[PDB]
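Peer 1: I'd like to ask you about the structure that follows.
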Amino acid sequence: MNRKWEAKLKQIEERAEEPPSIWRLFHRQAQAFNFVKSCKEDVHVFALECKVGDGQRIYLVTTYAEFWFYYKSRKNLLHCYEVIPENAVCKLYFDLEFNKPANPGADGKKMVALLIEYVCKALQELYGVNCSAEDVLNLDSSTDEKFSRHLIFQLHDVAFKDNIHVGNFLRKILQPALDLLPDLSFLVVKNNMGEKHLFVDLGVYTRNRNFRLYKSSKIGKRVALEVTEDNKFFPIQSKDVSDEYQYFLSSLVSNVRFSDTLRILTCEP
DNA sequence: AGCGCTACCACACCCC
DNA sequence: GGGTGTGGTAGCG
Ligand SMILES: Nc1ncnc2c1ncn2[C@H]1C[C@H](O)[C@@H](COP(=O)(O)OP(=O)(O)OP(=O)(O)O)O1
Ligand SMILES: [Ca+2]
């Protein structure tokens, strides 16, 4: 109840035959989610970075299908982000990154593989869920200085109550590595200034977290997220949709497969 | 006209 | 000297 108060109190201050199409832009994030409620269509909220170098964002509301239609060519709608709605069920995902200069002998492949091998073990012990690297969409946005990878888990009929509970799960199973201010040593890496922190970014599990979309780049640079070469997740091939659209749907954190046997995973801190 | 939030420091308090 | 709860802005993500 304390969260919805900050949203309502910020709102009072902020105010002081064509084919079926839905394409609404909103200056405020709250306005977008309000429209989603009074919509009835399977619509979702995206965030676009404005030409301003800062993180100033505008919020687009439309379906996953229509969005990809005006987005697949990559001539327009660059620097887009998925708004992971709070309280909404979502997939297990990761934001992985370390500074290459400050970490000479850190192999990016073995680190992500060992990380997956560990989380999969954790999913088995705590929740009985079983999966392997074959269920992990591996994306890359690395440069010559930053090894940047996004992992989106594609679990069979499983999801988390929301992204906050995802964070409680990772802080829990990554506590052995958090103590290093289960041999989770490969997680520790030297940051920008040689300070030792974790290979896993635990700051992407907040309410209404933006998350850069598949084939999008930050407004600054020009390196877009793309599927790695060692990725082991392959969507099912369908004749009614393109393979790129399959990866796009898989990459969406808040696009949980509709299933009549869905298990919702929770985790309190 | 983005939206969330904690890492950090400062202070106030208590304890034998 | 240690230890614990409270503000409150700067700054990351
Ligand atoms: N100023 C911001 N405002 C809102 N959301 C942000 C902001 N900065 C980062 N985020 C969100 C979107 C990002 O996809 C998410 C992860 O942060 P970040 O690591 O800086 O971007 P990224 O991981 O997608 O690219 P990369 O790590 O390769 O630089 O946090
Ligand atoms: Ca990142």
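The numbering of chain A matches Swiss-Prot: 1-16, 36-200, 261-348, in order.
Using the three backbone atoms N, Cα and C, a Cβ is placed for every residue, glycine included.
The feature substrate binding site is assigned by Swiss-Prot to A:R76, A:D114, A:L115, A:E116, A:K165, A:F166, A:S167, A:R168, A:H169, A:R288, A:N289, A:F290, A:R291, A:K297, with experimental evidence given as support. Among the mutagenesis entries in Swiss-Prot is A:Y89 to S, noted as: Reduced DNA primase activity. Recorded in Swiss-Prot as a mutagenesis result, A:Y89 to F carries the remark: Does not affect DNA primase activity. For the mutagenesis of A:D114 to A, Swiss-Prot gives this note: Abolishes DNA primase and polymerase activities. The structure shown keeps the original residue. Residues annotated as Mn(2+) binding site in Swiss-Prot: A:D114, A:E116. According to Swiss-Prot, the experimentally introduced change A:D280 to A is described as follows: Abolished Mn(2+) DNA primase activity.
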Peer 1: Far apart in sequence but close in space: which same-chain residues, 6 or more away, have a Cβ under 8 Å from A:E116 (Mn(2+) binding site)?
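Peer 2: Counting only residues 6 or more apart in sequence, the Cβ neighbours of A:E116 (Mn(2+) binding site) under 8 Å are A:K165, A:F166, A:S167, A:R168, A:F278, A:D280.
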Peer 1: Give the distance between the Cα atoms of A:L115 (substrate binding site) and A:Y89 (mutagenesis position), rounded to the nearest whole Å.
Peer 2: 29
Peer 1: Just report the maximum Cα pair distance in Å for the recorded substrate binders A:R76, A:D114, A:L115, A:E116, A:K165, A:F166, A:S167, A:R168, A:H169, A:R288, A:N289, A:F290, A:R291, A:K297, no decimals.
Peer 2: 25
Peer 1: Using C-alpha atoms only, work out the spacing between A:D114 (mutagenesis position) and A:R76 (substrate binding site) and round it to an integer in Å.
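Peer 2: That comes out at 21 Å between the alpha carbons.
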Peer 1: Filtering A:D114, A:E116, A:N289 (recorded positions) by proximity to ligand 2: which pass a Cβ cutoff of under 6 Å to any of its atoms?
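Peer 2: A:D114, A:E116, in sequence order.
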Peer 1: List the Cα distance (Å, whole number) between A:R76 (substrate binding site) and A:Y89 (mutagenesis position).
Peer 2: 19
Peer 1: Using the alpha carbons only, what distance in Å do you get between A:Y89 (mutagenesis position) and A:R291 (substrate binding site) once rounded?
Peer 2: 17
Peer 1: How many Å separate the Cα of A:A16 from the Cα of A:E36, given that the 19 residues between them are not modelled?
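Peer 2: Across the 19-residue gap, Cα separation reads 38 Å.
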Peer 1: Return one of helix, strand or coil for A:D280 (mutagenesis position), based on DSSP.
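Peer 2: Note: A:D280 (mutagenesis position) is coil by DSSP, not helix or strand.
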Peer 1: Does anything in the same chain, at least 6 positions from A:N289 (substrate binding site), have a Cβ under 8 Å from its Cβ, and if so what?
Peer 2: A:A66, A:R76, A:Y100, A:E101, A:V102, A:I103
Peer 1: What three-state class does DSSP give A:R291 (substrate binding site)?
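Peer 2: Going by the DSSP assignment, A:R291 (substrate binding site) falls within a strand, counted as strand.
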Peer 1: When you measure from each Cβ to the nearest atom of ligand 1, which of the recorded positions A:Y89, A:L115, A:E116, A:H169 fall under 6 angstroms?
Peer 2: A:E116
